[PDB]
Structures are given as structure tokens and as C-alpha cells.
Amino acid sequence: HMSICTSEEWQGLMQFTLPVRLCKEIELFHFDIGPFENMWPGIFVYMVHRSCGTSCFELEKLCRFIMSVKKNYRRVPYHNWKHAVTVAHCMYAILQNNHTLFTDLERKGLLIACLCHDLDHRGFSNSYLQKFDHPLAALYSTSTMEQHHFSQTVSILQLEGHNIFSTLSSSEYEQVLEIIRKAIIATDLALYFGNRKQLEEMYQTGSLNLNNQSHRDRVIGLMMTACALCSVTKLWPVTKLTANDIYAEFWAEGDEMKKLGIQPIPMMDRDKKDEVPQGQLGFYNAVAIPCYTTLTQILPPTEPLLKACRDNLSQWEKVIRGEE
Ligand SMILES: Nc1ncnc2c1ncn2[C@@H]1O[C@@H]2COP(=O)(O)O[C@H]2[C@H]1O
Ligand SMILES: [Mg+2]
């Protein structure tokens, strides 16, 4: 059912070595993978090797897994292969800066979860799928696309020579699949609001306990949100270019809605592009800023993400003022 990489693809990835200059730059939170397209698969291998060890996964299986995942991301403007590696890199930076706070199993599970969090995304939102009673919406009632992403991830692991997790004990195998399932589902932004509220209460009252599994799950959920939204933590030019991709995809969804007799919300209406700056301002105030603020309280080393987010919020305000 899943698309499979060619022998040339996975065998070639096995020979990749990250350039020395990038080895330094990749550790920074603001790192933009954008100008290194041919290196994206290799960049992911590198991050897994540094965070989990060069022998954590059998190289051949890891390369097949990565290239088949790439092949199963579609040609959509935003939720594509580039996005997958970008989100995985943000997780890499978070994990690197909070290394011993997370178990070996959690680090490997989370890096894989990020690479696969939007696997086989079709360019359509959950709102579209549920508003048009799409098959996927009947099965996966809530977090529709996210449940599909997890199912597709398991499907790729089931491909011959692709199960990088088979060497784990039966207990840890089940454990990592659960970590991955919860992490991918957490990228359904609808769940973010309640999760952040709960974490803020736990933090403020002092009940937050990282040794409490239910609490760990929530912190990991917030981390996934922070990574999924990380385009807002890059340098302004990069943030602005990515925003163009985000809207390109949403406008295409809006176009399809119009064709079917349903008017899209302003955000997905390309004829309302002038409202984008205010739309982003609202998003930063309602989602981004609160997200990174809570993340930084829980994990101090992630402060750079919050600083960058605040900087971009100021940039959007500048646009609104006419200082673009
Ligand atoms: N700059 C942004 N980056 C990411 N998501 C955004 C942004 N602005 C608005 N959003 C909304 O937040 C959602 C985050 O997850 P999605 O990418 O599924 O869909 C995104 C949009 O609905
Ligand atoms: Mg998604």
C-alpha cells in the first residue's frame, strides 16, 4: 500500500556525510534547512546518529525507512517532505539542549515521530475532511489526518527491510510505538489548547512532575506543537517565506471548497490575502507566543525559540503598520 524507495535511493543515502560547516550550524535553534535540499535525508540520518548513536539503528534499514518516508510525502505547498525534516530538526535542537531529561527510547521515537507527523498529507485540513464527510473522517472521528499519519508510519515500518525498531524488546517496541502515536496525534492543534492550559496549571501550582508519566506525555505533546510550528522561530525572511507556503496550501483548499459550493473561511480565501498580516498576528497571540512561553518555563534551554517568536511577532506588527 505504501510507496517504496528504490535501491539507488537508500544505497546512496548510506554514503552521505554532512559537510563540516553544517555540523556547526545545525545545532542552532534558528537553523534553516531550506538552502540544502539534496542534503535533507542525510541531515536526518546525522541528527539520529548524534542524538541516538551511530549504531542505534541498522544503517540499511534506517536509510530505506527514511527514503520511503520521503516518497510518501506528497507534492503539496506546505505539509511536505521539507516540513517533515524542518520539524524533525527543531526536535533535534530541543532534545540536544535537554538531552538527559529524555530517555533513549523517547529520543529515537520523537525524532521518527517528527519525520512522520504529516506522512501522506493530501493538502487538506481536518475541517475539510469532516465538513465533506470524507471516508477518513468516519473512521478517525477526531484528529483525523493525524491518526492517518500514524497508521501510515506503522505501514512503512511493516515494509520489508524497513522496521528500524524490530531489535527492541517486545515491551520497548510497544512503548516506542505509543510514544510515536501520542506525539503524532499531539500535532493536531485542536489538542494544543487544552494541553497548554493543563501544563500551565501544573507548572504554576508546582504539581508538574517530569517523573509522572501523564505529565511527561503532556510535555512531549507541547514539544511536538513547538516543533510543528517552528517556522515562526526562524529568522524573519525564512518565517515570511514559509508563511507563503502555508497560505498557498490553504488557499488551494479554499479553491476546492468554492468549487463545491462552500465558501471557505477568510484564511483559506486567496481573494482575502490582505488579511494575512492580521491573521498571523492573531495566530501568534493565540497560539505561538503562549506555546513557546510555556515550553520555555518547563525547558529553560528552549528560550531561543521564544525570543525568535517574539521577534517575528514584532515583524508582523511592522507589516500591519506599513513598514514592510
Ligand atoms: N505561521 C503558521 N505556522 C503554522 N501553522 C499556522 C500558522 N499560522 C496559522 N497556522 C495554523 O495553525 C495550524 C498548525 O497546524 P497545521 O499546519 O495543521 O495548520 C496550521 C494553521 O491552521
Ligand atoms: Mg499535521
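Sequential numbering from 1, following the chain as shown.
Yeah, the Cβs are placed from backbone N, Cα and C, and that goes for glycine too.
What Swiss-Prot lists as active site, proton donor is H79, and the listing cites similarity to another entry. Look at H79 (active site, proton donor): DSSP puts it in coil.
Among the features that Swiss-Prot reports, 3',5'-cyclic GMP binding site is placed at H79, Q280. Annotation for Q280 (3',5'-cyclic GMP binding site): spatial neighbours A243, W316, criterion Cβ-Cβ under 8 Å with sequence separation of six or more. According to DSSP, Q280 (3',5'-cyclic GMP binding site) is assigned to a helical segment.
Per Swiss-Prot, divalent metal cation 2 binding site is recorded for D118, and the stated evidence type is experimental evidence. In the structure as shown, the Cβ atom of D118 (mutagenesis position) sits within 10 Å of 25 other Cβ atoms.
Recorded in Swiss-Prot as a mutagenesis result, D118 to N (Swiss-Prot position 830) carries the remark: Reduces activity 1000-fold.
Swiss-Prot documents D118 to A (Swiss-Prot position 830) as a published mutagenesis change and attaches the note Loss of activity and of zinc binding.
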